[PDB]
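Enquirer: To start, I am sharing the structure in question, which I have written as structure tokens.
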Amino acid sequence: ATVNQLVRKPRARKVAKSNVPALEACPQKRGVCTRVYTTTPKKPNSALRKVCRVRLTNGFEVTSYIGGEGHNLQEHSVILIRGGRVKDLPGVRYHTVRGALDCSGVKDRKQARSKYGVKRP
Amino acid sequence: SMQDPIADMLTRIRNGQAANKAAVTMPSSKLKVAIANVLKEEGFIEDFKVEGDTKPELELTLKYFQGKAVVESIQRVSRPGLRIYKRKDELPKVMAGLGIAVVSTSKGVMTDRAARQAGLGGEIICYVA
Amino acid sequence: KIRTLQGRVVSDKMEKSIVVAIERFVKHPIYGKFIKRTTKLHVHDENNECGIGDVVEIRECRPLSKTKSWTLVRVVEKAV
RNA sequence: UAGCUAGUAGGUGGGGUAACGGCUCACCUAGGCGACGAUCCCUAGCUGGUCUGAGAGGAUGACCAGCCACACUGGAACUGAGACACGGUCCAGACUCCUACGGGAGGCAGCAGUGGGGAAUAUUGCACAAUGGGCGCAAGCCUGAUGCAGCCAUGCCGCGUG
RNA sequence: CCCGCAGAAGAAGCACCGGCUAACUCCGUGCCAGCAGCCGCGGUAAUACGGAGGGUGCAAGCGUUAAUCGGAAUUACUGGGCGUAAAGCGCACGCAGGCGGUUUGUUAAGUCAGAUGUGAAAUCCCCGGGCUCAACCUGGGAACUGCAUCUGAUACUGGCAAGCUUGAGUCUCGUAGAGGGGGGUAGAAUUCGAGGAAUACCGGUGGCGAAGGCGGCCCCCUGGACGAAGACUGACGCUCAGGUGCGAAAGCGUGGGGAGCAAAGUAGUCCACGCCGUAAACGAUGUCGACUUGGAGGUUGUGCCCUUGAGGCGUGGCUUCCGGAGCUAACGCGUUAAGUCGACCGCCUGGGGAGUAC
RNA sequence: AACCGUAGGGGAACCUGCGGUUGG
């Protein structure tokens, strides 16, 4: 553009929208796991799912996928959501770290162990 | 032109180089004569001649060494609206010193090398390379 | 003397006080274009010896009133 | 957010301050700011700097140093060279404590801690031996400033595990 | 910090292995359990799921996630675009702003050079010094890209005055055209002598107008364009956010009219005034000025040519078609640019949600 | 034939009238 068109109105920046708007600059948050679901995905995939539904301490309620190979979550247990949106099923844009507050590390793991709450044998 | 005569002169020179012309005409002025002198000193044009009494018509004689022309790149730096004034140690070196940068200092319209040697800078006029 | 900024009398309606606008040529901090910029200053003169449209020379003195800290020393030109 | 301001803009006179000044008063003139963004709404301590980037730029103000603002919330004043005053006084309100039920004492945004909130941030430690400050004619006294120590791979660097 | 004695004695983990990206084979499962930063794996021989072996990277650390910058030329001042991908206001006039053809003199505000003050210390950078090296500490310098004052330079930009004509504008003479408005008027046709609407042939790749748009003939008022030779004014110029005005068709309000057509045969289509004024208002190309090889063809002005002719030669104005250099991703544009440059304005930043709500 | 603006109508895409475009 002409230099005058920039002197009058400058170059506006591009605002950024965070992917996870409930963490509000926090790598972890505590939940309550108000409910547990097994809903179906959208894209062609071989599973139903393994998700949950926790209410963060700051009021927000967001879904949270549950990784691993079998969980032990109840309707009144606290979790620790971290992030890492999940592509397949829409609406889930979080995760659940294992072995932090009331979860447990899935069993028999011996590769990529630190990602779950599994100690060394 | 109507709002910038130096850009008109440079455009005429460039188009003459493109169309393999031998001589271009344009209304003359003191600044144009100074720029033509600076161009003929460094060797980017063969010669130049001015005629007329009340409405002069400056006429150059473009020179090409081989099939390819000599003046391959020429542009206006400080166009009216974005006047550019550079100090002594900020004078530009076009094509790593292979070209010239016609500046206008308090002594006269001179190339960038003479201005850097004398120890003064001014308003850049055009890059020639 | 002093810095002696020179401006143009914009309005003379107050009693024993005038408004003078000084001029400044400043480059834009990021685009490098010479924009024209003005600044308004309340000037205090006792004789009412100017007219709307003149060019004056003002200097700095002690604060005489709220938002009035300049005094007129000499008028250069006239209205027309 | 397109109109704002009537002690508002100016002028003589008193009054006041260490000092200029509408800071205040009585009168008169009717002005002053605004598209070069006034008024209004949200957010925000500022700077030397830090991170990134070839550079121009972009994002923030952790530690260290300068400046400003507050000291449970709101308001005024005295003493003093200096405060409209963190560990000074008085006034009005909610809080916590003592009580003979009449009335009274408090302010960890000081170091160390406790309760709570949180994903998360430490010992109710030693000494004035050094630097610095207060008083003192000097010894000397006080100094959670400061010098060190205790906890945590939080980060940078070096070594070992032959 | 130094010295001495047993004993190698007490001290290695984490992530990845299809591509991006360094590093592969077999078993359990068979679109199930699952992995995943993107592309994405399996419905029975998984180098992608889980496990074993193997090598790859880092190493007292290794990975995941939050936050900034870079890659992002992905808000482009250095450093981008608007004919078809997102992007040229529906047009004209124009205030404030942006920009200024040519010559002389003066001023020295912008600009340039030097000096003097200040730009707190640490940090960043260079040459060194010391903790057994390094991190760390520290001496000197440079830098702190900045600001103000003084002394100078005068080419450029800016201020003041006097100038010149090529930019711009005025006058004379003519030309063409559905340019606009007012009011009459004629013929064909349709309907029922009456009434309303539109003007067959001319008619065109045609003309006028800033756009929407404008058709019988004559009369009146008026606007614009073009061509030839003079004089005069002497920069009076270009663009334009806000602003005023004009602005198919449909619709709304008042009073008329209503032949044909025709939403729902009614409104409407027609008239005066008033409102709305939005479109695929399109060349999907803003306005102004300068420069750059040619050929085919329409219209018009003027000069010229035994003007002897329907005619031929230019030179101008407007306007169609094919193409060279050049531009573009391509199609294509191509002297009437989408080519080379200059001045000014609006708009563009993945698609939908949405030109939606407030 | 499609699309745009506008008006009316209809369970619904949509139908019709008026004017414009070639993105027939």
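The residues of chain C that appear here are 4-83 by Swiss-Prot count, in order.
Method on record in the header is electron microscopy, 3.4 Å.
Placed from the backbone N, Cα and C atoms, the Cβ positions cover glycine too.
Sharing the feature lines straight out of Swiss-Prot:
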type: VARIANT; residues: C:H31 to P; note: In neamine-resistant mutant nea301
type: VARIANT; residues: C:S68 to F; note: Prevents 30S subunit assembly at 42 degrees Celsius
Enquirer: Measuring Cα to Cα, how many angstrom lie between C:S68 (variant position) and C:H31 (variant position)?
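Expert: Distance (Cα to Cα, whole Å): 34 Å.
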Enquirer: To which of the variant positions C:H31, C:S68 does the lowest count of other Cβ atoms within 10 Å belong?
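Expert: Comparing Cβ neighbours within 10 Å for the variant positions C:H31, C:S68, C:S68 has the fewest.
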Enquirer: With H, G and I counted as helix, E and B as strand and the rest as coil, say where DSSP puts C:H31 (variant position).
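Expert: Its secondary structure by DSSP: coil.
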